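J.: After the structure tokens below, expect a handful of questions from me.
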Amino acid sequence: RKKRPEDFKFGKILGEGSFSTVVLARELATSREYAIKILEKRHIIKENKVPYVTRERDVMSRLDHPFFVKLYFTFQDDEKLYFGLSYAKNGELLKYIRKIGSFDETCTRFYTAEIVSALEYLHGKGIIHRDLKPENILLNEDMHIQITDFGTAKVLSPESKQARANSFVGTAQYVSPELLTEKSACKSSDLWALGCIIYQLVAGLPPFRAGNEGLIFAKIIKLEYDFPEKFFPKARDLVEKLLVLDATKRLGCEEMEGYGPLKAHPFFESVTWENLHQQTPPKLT
Ligand SMILES: Nc1ncnc2c1ncn2[C@@H]1O[C@H](COP(=O)(O)OP(=O)(O)OP(=O)(O)O)[C@@H](O)[C@H]1O
Ligand SMILES: O=C(O)/C=C(/CCc1ccc(Cl)cc1)c1ccccc1
């Protein structure tokens, strides 16, 4: 039996999207806390947003991994749709970057490793995220990552050995050159975004920065960026192996033989991959 709005006591708003509100809720029968994402049916129908909502449900239903926000249940009433999600108490990674300014090497390594571990799982299921960015990497009460925002994700079809997807989605600062030039994204598009994120953790800002999208696009396709002084040398090597225009030459992509070579990069020398989600994350700074 599907859950109903009356099964929950709703509390504070956790965040607002263009077409959605995420509210903290306690399930009355269990006292469990969920982040419940609510959308108005009329609104999403009028704004042609329905395939984003069905895409989110469909992609999240396939995922079962400690580094992703979990979809526990969905339900609907006359006016609304509801996603019952795990509550990431500590919110967006982005706000930590802003307040601290720049992660030290141990924190950069730890969070990068968790993102790499998440992407390995996601790509192993044939799913491209397409909107990987600090605002979409949430943190749970233990400060592990919880990647979210799957309305713009794509399940590639195994049956047709599908490698490329054609919807133009994502966030300008993290969009891959192939999406700008070839008008399609692939799993390697996420590794481009990973490179931007590692750079941002260390430098404080993502690498292709400008006051508007068009200027950012022009820089992306020219690979127009540089490192600040004091960028950790092993991180720099890794970023240069990810921010590569040719999508088939990025460390971790299928044509470069996958995640083994990525996980083996000297930047991750100290990392115990196997139990990341049970390790205590390093204290931020
Ligand atoms: N499981 C969760 N736990 C805690 N906070 C969450 C969770 N899911 C989302 N949030 C918060 O709610 C905000 C809004 O999320 P939502 O998915 O509704 O829209 P969005 O993706 O932020 O915006 P848009 O749809 O306009 O791109 C998020 O940015 C995040 O801060
Ligand atoms: O999963 C369900 O219980 C059913 C739906 C209903 C599918 C649907 C989609 C869009 C609209 Cl306008 C109406 C109904 C749902 C889909 C996504 C998120 C939450 C609930």
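Chain A is numbered as in Swiss-Prot; shown residues: 75-359, in order.
From the backbone N, Cα and C atoms, a Cβ is placed for every residue, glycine too.
The ATP binding site annotation in Swiss-Prot covers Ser92, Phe93, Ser94, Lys111, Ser160, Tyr161, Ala162, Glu166, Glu209, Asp223, and the record cites experimental evidence as its basis. Per Swiss-Prot, active site, proton acceptor is recorded for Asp205. Record note (Swiss-Prot), mutagenesis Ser241 to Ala: No activation. The unchanged residue is displayed. The annotation that Swiss-Prot gives for the mutagenesis experiment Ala277 to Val reads: 3-fold increase in kinase activity. Experimental mutagenesis is annotated in Swiss-Prot for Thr354 to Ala, with the remark: Abolishes phosphorylation by MELK.
What does the local environment look like for each feature on the list?
T.: Remark: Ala162 (ATP binding site) has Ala109, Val143, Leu212, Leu213, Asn214, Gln220, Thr222 as non-local neighbours, by Cβ distance under 8 Å and separation of at least 6 in sequence.
Under DSSP, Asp205 (active site, proton acceptor) is assigned to coil, being neither helix nor strand in the three-state scheme. The Cβ of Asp205 (active site, proton acceptor) lies under 8 Å from the Cβ of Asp223, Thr226, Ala227, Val243, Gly244, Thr245, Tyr248, each of which sits 6+ residues away along the same chain.
Counting every protein chain shown, 14 other Cβ atoms lie within 10 Å of the Cβ of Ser241 (mutagenesis position). Taken residue by residue with DSSP, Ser241 (mutagenesis position) is part of neither helix nor strand, so it is coil.
The secondary structure of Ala277 (mutagenesis position), as reduced to three states from DSSP, is helical.
Long-range Cβ contacts of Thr354 (mutagenesis position) within its own chain (separation 6+, distance under 8 Å): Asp216.
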J.: Find the one among the binding-site residues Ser92, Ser94, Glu209 whose C-alpha lies closest to that of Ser241 (mutagenesis position).
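T.: Checked the binding-site residues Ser92, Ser94, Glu209; minimum Cα distance to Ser241 (mutagenesis position) goes to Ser92.
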J.: Please list the recorded positions from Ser92, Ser94, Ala162, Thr354 whose Cβ falls under 6 Å of any atom in ligand 1.
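T.: Listed by sequence, the hits are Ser92, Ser94, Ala162.
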J.: Measuring Cα to Cα, how many Å separate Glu209 (ATP binding site) from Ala277 (mutagenesis position)?
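T.: That comes out at 17 Å between the alpha carbons.
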J.: Near the Cβ of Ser94 (ATP binding site), how many other Cβ atoms are there if near means within 10 Å?
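T.: I get 20 for this one.
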J.: Measure between the Cα atoms of every pair in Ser92, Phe93, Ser94, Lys111, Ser160, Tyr161, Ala162, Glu166, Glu209, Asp223, the residues the record assigns to ATP, and report the largest value in Å, rounded to a whole number.
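T.: Maximum Cα-Cα distance: 21 Å.
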J.: Let me make sure I understand the structure: which of the binding-site residues listed (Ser92, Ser160) has the fewest other Cβ atoms within 10 A of its Cβ?
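T.: Taking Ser92, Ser160 as the binding-site residues, the minimal 10 Å Cβ count falls on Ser92.
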